[PDB]
Amino acid sequence: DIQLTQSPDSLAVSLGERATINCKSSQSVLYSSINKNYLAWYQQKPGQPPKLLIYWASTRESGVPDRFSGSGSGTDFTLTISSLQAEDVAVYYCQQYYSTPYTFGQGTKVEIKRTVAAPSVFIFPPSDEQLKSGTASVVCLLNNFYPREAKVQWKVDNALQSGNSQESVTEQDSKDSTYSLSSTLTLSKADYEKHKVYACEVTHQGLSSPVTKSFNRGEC
Amino acid sequence: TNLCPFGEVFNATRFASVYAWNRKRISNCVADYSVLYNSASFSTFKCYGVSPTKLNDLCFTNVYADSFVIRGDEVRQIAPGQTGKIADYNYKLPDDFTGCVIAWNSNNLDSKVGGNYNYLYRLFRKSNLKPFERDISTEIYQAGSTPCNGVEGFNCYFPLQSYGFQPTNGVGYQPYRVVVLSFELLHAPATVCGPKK
Amino acid sequence: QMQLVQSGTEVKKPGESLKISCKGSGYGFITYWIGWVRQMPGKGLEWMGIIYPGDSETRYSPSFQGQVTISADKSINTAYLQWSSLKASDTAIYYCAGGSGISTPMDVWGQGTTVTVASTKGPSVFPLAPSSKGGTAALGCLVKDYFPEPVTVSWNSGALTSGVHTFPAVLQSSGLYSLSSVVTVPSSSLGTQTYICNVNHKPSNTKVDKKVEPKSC
């Protein structure tokens, strides 16, 4: 029973440069009859079925660019994307097909590395419709930035909020290699009408100091 | 011009008993394996270690075609890791087998009204076959303490039985023809290539 | 050559049984083994088992031994995979995948079938209305309190894709999904151009078109 560890788990590399992913198997996968290692590489993108890119360690499936290549023997294998491109961002798995049960690695995510960029920040107050139903959702948007790391702090009348908000981040944009982020503050209609200043404070690398955005309840 | 002669293996008029299984060596030709898999006239096409749809741009040092006769219930016995009369005493595959097992019914071909009795199998041997071994010996099998002297008798068996292929037989007691394509790659030239390279 | 067509998407209730199919279209199907892979939301690939339809030889992965049944019907080049009792934890996409040969690469896949086990709810849609406060300004729509995934969103009936971000859904602690779609647009557009977000939720049979505009004050 054969187990595979990939690494790294995440990998950022600049447009045009070379990504290498490693795969370790806990046992050999060499057939002697034909001198060939029984290991494949797949790529997967959202909403799509795995694509096969390389089999027998180091052979290229149809429809795969020449910049993909595989090597290795015994227990150490490598996928190499040279001249990384935009559409090459994706998750990559190594599978062994030496015997059943067949097994995959845990997956390596591959992103592009670009120059820092500060987010455009917006904030939205709850609709009036949502407030009829007794909840209040305060959204903060951070648009088109990188890198992904970014402290976002909710404040309500200048009180720091905690464990009443969730974040969500987009796929890296294909064209410009940016992310965007939503944070969302939830509280009761009662609790939202008790305070005045709703503020979202963004810290980031591309901002030399924290940007805040705010509104006062029921103004415009 | 020099296509590989899979015809004269798969469409041979007479086959061979499983104990005396036949091997054809394939060499200095180009193999069109699509002829195989685009046929609508097999019941089983089980490939281990290789994808027959992906070896017409590949080359091997040698290809072997093994041909013989068995019975329905026995086809699932030509296959790595198997045991039974045929896997143990007749024809053995290795556990790291690389190649295909192709099989079809041959009742129209290998049955008579009187009962086909020219296809034989081995019924005992003093030990299991090694992979790709072939025993054709007809020495009496000694099943008890007392030694036979090439004589059939008590606890002393002749070691081949016939199959009883009658056209009215049950679905899996009829005969199937079998071909076993096996592939090697050495540190020596290749001579067996797909039409693509 | 071979294509694998898979059965459509399934919303079941916990307890119920389920059979999904994957039908091989192409010559040579005699040589094909078919495998089943599970992908749970957000997670990697798990191989579940494989079957050779010619004689219905079946291997499983120790994680799926007992828990599912991979059958096949060789007269219609179809493979099946089936539970007798679905749990919540069976929510996932299921890909069938084929190669001529065993111990060969899986080199053809179906586009997956998604299984939901769990009950349905439709989304509330609220406007995120832009600020007044020269440059460009942002709006969009909160899509809140639905199950399960997915919703699709587009803008102006699909006539504004530029500059849009629809965000991955997150599970609220009420067990329901919420999610935001936003677009940025020039700031002089908000007097003139109309902004509608269309929200589909197939599983609940809901379609919402929502009007978005500045809050008059």
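By Swiss-Prot numbering, chain B shows 333-529, in order.
Looks like X-ray crystallography, 4.4 Å, at least that's what the header says.
Cβ coordinates are placed from backbone N, Cα and C, and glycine is handled just like the others.
For reference, Swiss-Prot has these:
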DOMAIN    B:334-527  domain 'BetaCoV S1-CTD'
MUTAGEN   B:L452 to R  Increased resistance to neutralizing antibodies. Decreases HLA binding to NF9 epitope. Increased binding affinity to human ACE2
MUTAGEN   B:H519 to P  Increased resistance to human covalescent sera neutralization
VARIANT   B:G339 to D  In strain: Omicron/BA.1, Omicron/BA.2, Omicron/BA.2.12.1, Omicron/BA.4, Omicron/BA.5, Omicron/BQ.1.1
VARIANT   B:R346 to K  In strain: Mu/B.1.621
VARIANT   B:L368 to I  In strain: Omicron/XBB.1.5, Omicron/EG.5.1
VARIANT   B:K444 to T  In strain: Omicron/BQ.1.1
VARIANT   B:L452 to R  In strain: Delta/B.1.617.2, Epsilon/B.1.427/B.1.429, Kappa/B.1.617.1, Lambda/C.37, 19B/501Y, Omicron/BA.4, Omicron/BA.5, Omicron/BQ.1.1; Contributes to cellular immunity evasion and increases infectivity
VARIANT   B:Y453 to F  In strain: B.1.1.298
VARIANT   B:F486 to P  In strain: Omicron/XBB.1.5, Omicron/EG.5.1
VARIANT   B:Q493 to R  In strain: Omicron/BA.1, Omicron/BA.2, Omicron/BA.2.12.1
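Separation of the C-alpha atoms of B:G339 (variant position) and B:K444 (variant position): 25 Å, rounded to the nearest whole number.
B:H519 (mutagenesis position) and B:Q493 (variant position) have their C-alpha atoms 42 Å apart, to the nearest angstrom. When Cβ atoms from all protein chains are considered, those within 10 Å of B:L368 (variant position) total 20, not counting its own. Nearest to B:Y453 (variant position) in space, judged by Cα atoms and limited to the variant positions B:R346, B:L368, B:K444, B:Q493, is B:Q493. In the structure as shown, the Cβ atom of B:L452 (mutagenesis position) sits within 10 Å of 19 other Cβ atoms. Within 10 Å of the Cα of B:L452 (mutagenesis position), not one of the variant positions from the list B:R346, B:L368, B:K444, B:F486 places its own Cα.
Between the alpha carbons (Cα) of B:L368 (variant position) and B:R346 (variant position) lies a span of roughly 19 Å. For B:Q493 (variant position) paired with B:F486 (variant position), the C-alpha to C-alpha distance reads 17 Å. B:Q493 (variant position) carries a strand DSSP state (E or B). Between the CA atoms of B:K444 (variant position) and B:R346 (variant position) there is a gap of 14 Å, rounded to the nearest whole number. All protein chains considered, the CB of B:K444 (variant position) has 11 other CB atoms within 10 Å. B:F486 (variant position) sits 35 Å from B:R346 (variant position), counting Cα to Cα.
With all protein chains in the displayed structure included, the most crowded Cβ environment within 10 Å among the variant positions B:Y453, B:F486 is that of B:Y453.
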